[PDB]
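Enquirer: Before I ask anything, let me first share the structure, which is written out below as structure tokens.
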Amino acid sequence: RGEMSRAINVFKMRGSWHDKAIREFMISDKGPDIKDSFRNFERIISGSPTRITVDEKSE
Amino acid sequence: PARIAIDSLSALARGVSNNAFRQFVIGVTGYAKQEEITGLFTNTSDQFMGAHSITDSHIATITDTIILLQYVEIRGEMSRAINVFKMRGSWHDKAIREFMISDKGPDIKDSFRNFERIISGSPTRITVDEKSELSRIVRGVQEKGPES
Amino acid sequence: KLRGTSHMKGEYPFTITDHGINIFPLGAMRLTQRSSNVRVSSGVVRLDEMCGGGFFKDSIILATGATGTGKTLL
Amino acid sequence: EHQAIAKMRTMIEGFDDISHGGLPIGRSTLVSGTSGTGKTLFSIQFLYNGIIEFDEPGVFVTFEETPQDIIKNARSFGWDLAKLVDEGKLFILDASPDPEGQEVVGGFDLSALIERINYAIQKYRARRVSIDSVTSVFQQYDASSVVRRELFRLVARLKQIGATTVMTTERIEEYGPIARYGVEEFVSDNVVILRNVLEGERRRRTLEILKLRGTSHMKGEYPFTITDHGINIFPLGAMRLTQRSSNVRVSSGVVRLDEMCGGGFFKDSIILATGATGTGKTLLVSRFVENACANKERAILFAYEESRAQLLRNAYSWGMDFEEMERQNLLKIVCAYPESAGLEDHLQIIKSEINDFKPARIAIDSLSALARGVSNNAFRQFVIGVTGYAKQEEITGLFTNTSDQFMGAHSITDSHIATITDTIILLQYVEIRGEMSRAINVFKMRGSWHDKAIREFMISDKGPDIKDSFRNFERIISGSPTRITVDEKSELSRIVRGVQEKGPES
Ligand SMILES: Nc1ncnc2c1ncn2[C@@H]1O[C@H](COP(=O)(O)OP(=O)(O)OP(=O)(O)O)[C@@H](O)[C@H]1O
Ligand SMILES: Nc1ncnc2c1ncn2[C@@H]1O[C@H](COP(=O)(O)OP(=O)(O)OP(=O)(O)O)[C@@H](O)[C@H]1O
Ligand SMILES: Nc1ncnc2c1ncn2[C@@H]1O[C@H](COP(=O)(O)OP(=O)(O)OP(=O)(O)O)[C@@H](O)[C@H]1O
Ligand SMILES: [Mg+2]
Ligand SMILES: [Mg+2]
Ligand SMILES: [Mg+2]
Ligand SMILES: [Mg+2]
Ligand SMILES: [Mg+2]
Ligand SMILES: [Mg+2]
């Protein structure tokens, strides 16, 4: 929506299992605040997303 | 040995020329084909997602069977996928199947069938009224059958 | 040059080891690689089906993919 | 022939063309070159043929090598010089110093040698003369000044006599000064440089005619090979463009494809099969070779990727038994590594087998296999070679090119050879529904009309199955196509309910 938002992700860890989602986060005076993923978007990695706004199953 | 594996030849190509490498491959490839040895070579394609080539220095062809893993972005998540690209003497599965990674190993689930442009890492979800056609409401031609 | 006869032309890498000079005629080795229809597992069941039975014993299997995909695993 | 300088033939596979005829009669040609380059053979080869082809006795002066050895060595190419030095056709004139020699002797002896050689030439009635390693004579205590005068005397007198002479010169650097005393180059009438350039740990020898006072000739380097038969040159550029073309048609071994090509490949035509790794190329080629033998015609297969054994395993699995093919003496499999020699050689190995077997068809699986390491021009020039040879010989060719980038390769050349080729066959993957399906296409056919669809094909134990086209898909070539449907359910065989039978009975 016209705003440079972030996104943290644990790309690879040889031992552990790590999270496979791309979670956005933000920076305040309290430090980083990881948030929720972009479940509803597409091409996320590319950088310039593309919401899917799928019309449900159309009833 | 009866089996031989070198993890990350892409770890050898470090600095060394392209030709010196290519040669080295043949050197470890041929010697393995003659000595009745089964070999698996690990290669790390410099770029995750989008990779138009599956090697680096173009070793590809000097091989029998290709096994490919590629990151697929889905619903805001980075999930793997595998595919047997080419097998010179066998049949091998054409489909591209995704897979989990736990404490047990690899579980080759299904294939993103309701998807497009997968090889790009970032696919295009395209269910939007699946193979049932606009006839999900069966028109109404089926209003003759049940009577009294 | 080897006056009178023939020879392999060019450079060839050799390694002076604890067993004297050892030259690898990387070009000499011929392309006479015995083959057969024998297959062997991988350690991944389904995967073996995906090949159609298992990798051939006499072959070279290539595993590519981005860092993290899990080639070391396979 | 329009030239004003009379020439005599060396009968050296290649030279007489590059020299537009052969060494200028009554003159001296300086064939110079690095250590082991080819020099002294040329010389010997030059006297040889004159003997065994024109019956012209020759005089060979040795300076460093022992008159015994020259004969001992020349046996490698299969020549009993002995017998000739014996029948009075070849007079070897020793001048090699001695194992218990003094020091100082290269000026008045240079005057004596003239008279010497002048005796044997008058005696044996010779036409050709070789003076191998003059250099060694000055390697006693001399400098540029005394070498141009002394050589000159020798050649000057030699020309007066009427002998067509060849002198040999050594040189430390491959491209730098032509000869040691950087003076021989202007004292001679002609100058034949022989090199053996390194680069990429491999070795490439070439011959070049810098100058031929009086006539024209082919300029620049030309690769040659020293085989069991001696010097062998390739005027890759003297290869005129006047091959024969015919509307005759042959099979591809794949029926449906044939249609797709207007009615079967042209007899005289180069064929290119490009497609990402694992697309199929190797197969087709095998099905091409096969059929050629199924009609009783010869054909060769030069595998640079897969072994002769494996070529059969996968060949049998696809049906078609190569075991028999070999036995019925109809198909010959070469099979080798592109790293086991320089192209010059590889180009000749192929040519050879094409003359000791006379194929009527040929297939080179993975030209791109030969493009490894090598420079594009070097490889492009080699392609023109094979392509060249097979074209002027009515031998149908099917080359295999594997593009370095599956799905998304904006160019099926990579090395840009698609314009020398007559007919291209394209194989490429197609991402349809989480599945890597294949699909072939006939890009171009110079004489035929060929089908313009990008049909899909499947591989079975039986072979290449050419199905139907992805009409309802855009961005095909892109590799991962976009499904846009105007139909699909459109007739073809609607009729719902029970349409099939099963395995019991129909
Ligand atoms: N115990 C585990 N549980 C869940 N996931 C794991 C576990 N171990 C590893 N993984 C996952 O598998 C990946 C490990 O990669 P792996 O060791 O298979 O080699 P690779 O991908 O071929 O090469 P490299 O490790 O150098 O990137 C990690 O990135 C991670 O996502
Ligand atoms: N039968 C043969 N097959 C292949 N190569 C051969 C054969 N016989 C000789 N050669 C090659 O020929 C070359 C010998 O060179 P040659 O005797 O023609 O004179 P030169 O190289 O000009 O001068 P010099 O006496 O200083 O070496 C070597 O490089 C050698 O490998
Ligand atoms: N018996 C078989 N049954 C089914 N499919 C086969 C069989 N043999 C080979 N294949 C298929 O054919 C392909 C093998 O490629 P092929 O040997 O035709 O040469 P290529 O693709 O031109 O070059 P290269 O194999 O060196 O990459 C594989 O990708 C595989 O899917
Ligand atoms: Mg291949
Ligand atoms: Mg890695
Ligand atoms: Mg690793
Ligand atoms: Mg020498
Ligand atoms: Mg010599
Ligand atoms: Mg192949």
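Just so it is clear, chain D uses Swiss-Prot numbers, and the residues here are 14-519, in order.
So this one's X-ray crystallography, 3.0 Å, going by the header.
Every residue gets a Cβ built from N, Cα and C, even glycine.
Swiss-Prot feature annotations, pasted as is:
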- D:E318: active site, proton acceptor in CII (KaiC 2) (ACT_SITE)
- D:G49, D:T50, D:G51, D:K52, D:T53, D:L54, D:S89, D:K224, D:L225, D:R226, D:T228, D:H230, D:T240, D:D241: ATP 1 binding site (BINDING)
- D:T53: Mg(2+) 1 binding site (BINDING)
- D:290-296, D:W331, D:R451, D:457-459, D:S461, D:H463, D:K465: ATP 2 binding site (BINDING)
- D:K52 to A: Induces an arrhythmic phenotype, significantly reduced ATP-binding (MUTAGEN)
- D:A87 to V: In kaiC1; shortens the period of the circadian rhythm to 22 hours (MUTAGEN)
- D:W92 to F: Increases photoperiod in presence of KaiA and KaiB (MUTAGEN)
- D:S146 to W: Loss of stable oscillation in presence of KaiA and KaiB (MUTAGEN)
- D:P236 to S: In kaiC4; extends the period of the circadian rhythm to 28 hours (MUTAGEN)
- D:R393 to C: Decreased endogenous ATPase (MUTAGEN)
- D:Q394 to K: Very slow phosphorylation in presence of KaiA, none in presence of KaiA-KaiB (MUTAGEN)
- D:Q394 to E: Constitutive KaiC phosphorylation (MUTAGEN)
- D:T426 to A: Decreased phosphorylation in vivo, does not restore rhythmicity, hexamerizes and down-regulates operon (MUTAGEN)
- D:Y442 to H: In kaiC12; extends the period of the circadian rhythm to 60 hours and increases the interaction with KaiA (MUTAGEN)
- D:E444 to D: Constitutively hyperphosphorylated, insensitive to KaiA or KaiB (MUTAGEN)
- D:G460 to E: In kaiC13; induces an arrhythmic phenotype (MUTAGEN)
- D:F470 to Y: Shortens the period of the circadian rhythm to 17 hours in reconstituted KaiABC complex. Increased endogenous ATPase (MUTAGEN)
Enquirer: Out of D:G49, D:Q394, D:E444, D:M458, D:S461, which recorded positions come under 8 Å of chain C, measuring Cβ to Cβ?
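Expert: Correct list, in sequence order: D:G49.
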Enquirer: Taking each of D:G51, D:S89, D:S146, D:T292, D:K294 in turn, which of these recorded positions have a Cβ less than 8 Å away from a Cβ in chain A?
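Expert: From D:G51, D:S89, D:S146, D:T292, D:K294, none lies near chain A.
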Enquirer: If you measure from the Cα of D:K465 (ATP 2 binding site), which of the recorded positions D:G51, D:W92, D:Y442 is the nearest?
Expert: D:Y442
Enquirer: Based on the record's binding annotation for ATP 1 (D:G49, D:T50, D:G51, D:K52, D:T53, D:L54, D:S89, D:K224, D:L225, D:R226, D:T228, D:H230, D:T240, D:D241), what whole-number value in Å is the widest Cα to Cα distance?
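Expert: It comes out at 34 Å between the most distant Cα atoms.
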Enquirer: Please work out which residue of D:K52, D:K294, D:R393, D:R451, D:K465 has the most C-beta neighbours within 10 angstroms of its C-beta, and give that one of the recorded positions.
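Expert: When each Cβ's neighbours within 10 Å are tallied, D:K294 tops the list.
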Enquirer: For D:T53, D:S146, D:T228, D:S461, listed as recorded positions, tell me which one has the smallest number of other Cβ atoms within 10 Å.
Expert: D:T228
Enquirer: Have a look around D:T426 (mutagenesis position) and count the other CB atoms within 10 A of its CB, chains all included.
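Expert: Neighbour count, Cβ to Cβ under the 10 Å cut-off: 16.
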Enquirer: Whole-number answer please: how many Å between the C-alpha atoms of D:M458 (ATP 2 binding site) and D:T426 (mutagenesis position)?
Expert: 16
Enquirer: Could you give the Cα-Cα distance between D:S89 (ATP 1 binding site) and D:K52 (mutagenesis position), in whole Å?
Expert: 16
Enquirer: Any idea what the Cα distance is from D:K294 (ATP 2 binding site) over to D:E444 (mutagenesis position), rounded to a whole Å?
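Expert: Given the Cα positions, D:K294 (ATP 2 binding site) is 19 Å from D:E444 (mutagenesis position).
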Enquirer: Relative to ligand 8, which of the recorded positions D:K52, D:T53, D:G460 have a Cβ found under 6 Å from one of its atoms?
Expert: D:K52, D:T53
